[PDB]
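Working notes for the structure below.
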Amino acid sequence: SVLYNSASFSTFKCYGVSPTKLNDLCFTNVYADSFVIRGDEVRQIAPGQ
Amino acid sequence: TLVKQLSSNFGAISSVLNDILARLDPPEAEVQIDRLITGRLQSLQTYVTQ
């Protein structure tokens, strides 16, 4: 709820699950990965592009 | 064969319906439930035909 009720970020599109009720499933593993790019290429964070 | 058929994803996110319901949002859910319903129906019809 800290992350998905902070609206300051620009894109929140979740695959295979859904944001609002992510607070429902209990997870095996979560990997956090970060990087820096241009804001053109937010389409290239996508399956099949 | 009929019982085992329940274990196949049939193209959806996951086989177990209690997880598809409890994972995706409704407006998204309908999609992933659709292929599951059609697959299980076709299996049931083959069973009754034999």
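Here chain B follows Swiss-Prot, giving residues 961-1010 in order.
How was it done? The header gives electron microscopy, 4.1 Å.
Placement of Cβ uses the backbone N, Cα and C atoms for every residue, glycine included.
Quoted from Swiss-Prot, the note on natural variant B:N969 to K is: In strain: Omicron/BA.1, Omicron/BA.2, Omicron/BA.2.12.1, Omicron/BA.2.75, Omicron/BA.4, Omicron/BA.5, Omicron/BQ.1.1, Omicron/XBB.1.5, Omicron/EG.5.1. B:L981 to F appears in Swiss-Prot as a known natural variant, with the remark: In strain: Omicron/BA.1.
Under 8 Å, Cβ to Cβ, and six or more positions away along its own chain, B:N969 (variant position) finds B:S975. Neighbour count (other Cβ atoms within 10 Å of the Cβ, all protein chains): 12 for B:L981 (variant position).
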